[PDB]
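Asks: Once you've had a glance at the structure underneath, I'll fire off some questions.
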Amino acid sequence: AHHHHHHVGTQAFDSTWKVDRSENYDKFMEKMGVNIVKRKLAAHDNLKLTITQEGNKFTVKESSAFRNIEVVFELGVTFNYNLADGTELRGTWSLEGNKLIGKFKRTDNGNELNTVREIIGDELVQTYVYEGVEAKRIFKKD
Ligand SMILES: CCCCCCCC/C=C\CCCCCCCC(=O)O
């Protein structure tokens, strides 16, 4: 007696999507209290994203008009992330039920930010909620 068989797959998110559009971002940056100049480049930064994962550890490369760095996280591993000005927040991402959670909190007053990751049709999306305001950026393959 004997038998055999085989198949194959291929992830979807593991791609290179660049900022093709955004929604409500204006209120998000305005909320924090960003200056006209800071809102000029942070709006037309041309964020280029590259998604690559190997297990429960994801690594994405992001580049902007004034800088660019690579970040690495782990599902369910809280770590300290620093900002361009030096602020350090304690946050990360973790899946729940059938959705992905992303939360980070300021050290000043503990402002809780909430972000979820999803994909619609042929465009990647990431939502961010700040004080009731829910803004998101739509990245299309580059
Ligand atoms: C020059 C103006 C100040 C720059 C504004 C910073 C805007 C965001 C840029 C870098 C910080 C990004 C922090 C994201 C945390 C991880 C979330 C994720 O896994 O997608």
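All positions are counted from 1 along the displayed chain.
So how was this one determined? The header says solution NMR.
Even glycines carry a Cβ here, placed using N, Cα and C.
Checked Swiss-Prot, it gives:
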type	residues	note
MUTAGEN	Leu49 to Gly (Swiss-Prot position 39)	Reduced stability
MUTAGEN	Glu74 to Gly (Swiss-Prot position 64)	Localized reduction in stability
MUTAGEN	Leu75 to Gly (Swiss-Prot position 65)	Reduced stability
MUTAGEN	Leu75 to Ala (Swiss-Prot position 65)	Reduced stability
MUTAGEN	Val77 to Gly (Swiss-Prot position 67)	Localized reduction in stability
BINDING	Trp93, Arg117	hexadecanoate binding site
BINDING	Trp93, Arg117	tetradecanoate binding site
Asks: Just how many other Cβ atoms lie inside 10 Å of the Cβ on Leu49 (mutagenesis position)?
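Replies: By my count, 19.
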Asks: What Cα-Cα separation, expressed in whole Å, is found between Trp93 (hexadecanoate binding site) and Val77 (mutagenesis position)?
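Replies: Approximately 8 Å lies between the Cα of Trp93 (hexadecanoate binding site) and that of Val77 (mutagenesis position).
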Asks: Radius 10 Å, atoms counted are CB only; among the mutagenesis positions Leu75, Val77, which position scores highest?
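Replies: Of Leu75, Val77, the one with the most crowded Cβ is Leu75.
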Asks: Tell me the Cα distance separating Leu49 (mutagenesis position) from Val77 (mutagenesis position), rounded to the nearest angstrom.
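Replies: Cα-Cα, rounded: 22 Å.
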Asks: Between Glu74 (mutagenesis position) and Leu49 (mutagenesis position), what is the CA-CA distance rounded to a whole number of Å?
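Replies: With distance taken Cα to Cα, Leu49 (mutagenesis position) is 18 Å from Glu74 (mutagenesis position).
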Asks: What residues, ordered by sequence, lie under 8 A Cβ-to-Cβ from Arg117 (hexadecanoate binding site) and sit at least six positions away in the same chain?
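Replies: Set apart from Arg117 (hexadecanoate binding site) by at least 6 residues yet with Cβ under 8 Å, we have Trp93, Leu100, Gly102, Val125, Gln126.
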Asks: Radius 10 Å, atoms counted are CB only; among the recorded positions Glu74, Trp93, which position scores highest?
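Replies: Counting Cβ neighbours within 10 Å, the top one is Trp93.
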